[PDB]
Amino acid sequence: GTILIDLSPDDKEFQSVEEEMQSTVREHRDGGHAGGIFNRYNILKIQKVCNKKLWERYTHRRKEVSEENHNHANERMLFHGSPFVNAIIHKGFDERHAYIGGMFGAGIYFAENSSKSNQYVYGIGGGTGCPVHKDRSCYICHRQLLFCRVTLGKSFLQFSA
Amino acid sequence: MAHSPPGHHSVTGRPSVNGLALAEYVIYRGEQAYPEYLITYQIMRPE
Ligand SMILES: COC(=O)c1ccc(-c2cc(=O)c3ccccc3o2)cc1
Ligand SMILES: [Zn+2]
């Protein structure tokens, strides 16, 4: 059911997504170990992910959460990096994309910092890096992230290091 | 997959040491996210 529509770099929607990518890069306490050493990206392509069934699955749940939280879905746009991006865009998020060992338990994790999601593109801790060069800081190989619409509803605030 | 805390729909991880870190978030139902954009990129070697 999924089709991918390419956005033109001239499109305001390409530009605003690129700006969210670039402007939410930060330095990481691992010195680049997991995700690489970089202050910015070369954006190669931005595609809109269209799947009617997955979208309706999303909005159905969004309304349930809204009705449980004074008509407030508390919807954000957030980044997600995963070795499983291809399964996600075709079949949706499910238990197999959960971070079983994550600090807030076995759930699906998202980040405001694009660079935080970048640390997970080749696996937890960056895995062994890019499949071709085994480099977590590969400057050659193409990487993919998702920029996602996420319903948080009433969110449990965990103060954390 | 775990469940949200009782009475909640997600968890927010608020940074409490690194002043520059933005928040991270966790949901416990796949239906609570839609993967809207696929971004293909390279990280760039600083000068
Ligand atoms: C092996 O577990 C996974 O499939 C998996 C995939 C992606 C992530 C991931 C993806 C993220 O974008 C992310 C953002 C903030 C904090 C943690 C994050 O972790 C975690 C685990
Ligand atoms: Zn590589």
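Here Swiss-Prot sets the residue numbers for chain A, with the shown residues being 952-1112 in order.
Recorded method is X-ray crystallography, 2.0 Å.
Any Cβ shown, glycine's included, is placed from N, Cα and C.
For A:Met1054 (mutagenesis position), the same-chain residues that are 6 or more apart in sequence and have a Cβ closer than 8 Å to its Cβ are A:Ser1111. When secondary structure is read from DSSP and collapsed to three states, A:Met1054 (mutagenesis position) falls in the coil class. Under its mutagenesis entries, Swiss-Prot includes A:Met1054 to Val with the note: Loss of activity.
In the structure as shown, the Cβ atom of A:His1084 (Zn(2+) binding site) sits within 10 Å of 13 other Cβ atoms. Swiss-Prot lists A:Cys1081, A:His1084, A:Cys1089, A:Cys1092 with the feature Zn(2+) binding site.
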Entries of A:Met1054, A:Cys1081, A:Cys1092 (recorded positions) sitting next to ligand 2, with Cβ under 6 Å as the cut-off: A:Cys1081, A:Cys1092
Subset of recorded positions A:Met1054, A:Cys1081, A:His1084 within reach of chain B (CB-CB under 8 A): A:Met1054
Of A:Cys1081, A:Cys1089, A:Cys1092 (the binding-site residues), the residue whose Cβ has the fewest other Cβ atoms within 10 Å: A:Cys1092
